[PDB]
Amino acid sequence: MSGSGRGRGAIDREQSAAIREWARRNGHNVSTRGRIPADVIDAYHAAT
């Protein structure tokens, strides 16, 4: 129950999942749109 691992960063997992987690870590509400907003995706690839 303590730690799920994840030694690797970058896009090791699904892009959508990665962007959603990034969104959540930054406080972007990606859930209600049922899709990831391109704006968040752009910001994602710009920050990360």
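Numbers here mean position along the shown chain, with the first residue as 1.
Cβ from N, Cα, C; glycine included.
Among the mutagenesis entries in Swiss-Prot is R20 to A (Swiss-Prot position 84), noted as: Loss of activity. Can form dimers but does not bind DNA. Swiss-Prot documents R33 to A (Swiss-Prot position 97) as a published mutagenesis change and attaches the note Reduced DNA-binding, in fragment 66-112. The mutagenesis experiment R35 to A (Swiss-Prot position 99) is recorded by Swiss-Prot, whose note states: Reduced DNA-binding, in fragment 66-112. What Swiss-Prot says about the mutagenesis result for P37 to A (Swiss-Prot position 101) is this: No change in activity. Can still bind DNA and form dimers.
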Check: Using a Cβ-Cβ cut-off under 8 angstroms and a sequence gap of six or more, which residues of the chain neighbour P37 (mutagenesis position)?
Finding: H28, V30
Note to self: Counting Cβ atoms within 10 Å of each candidate's own Cβ, which of the mutagenesis positions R20, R33, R35 comes out highest?
What the structure shows: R20
Checklist line | Reduced DSSP assignment, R20 (mutagenesis position) | finding: helix
Check: What does DSSP say about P37 (mutagenesis position): helix, strand or coil?
Finding: coil
Item checked: Residue pair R33 (mutagenesis position), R20 (mutagenesis position) - Cα distance, angstrom, rounded -> 12
Next item on the list: Give me the Cα-Cα distance between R35 (mutagenesis position) and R20 (mutagenesis position), rounded to a whole Å.
Entry: 10
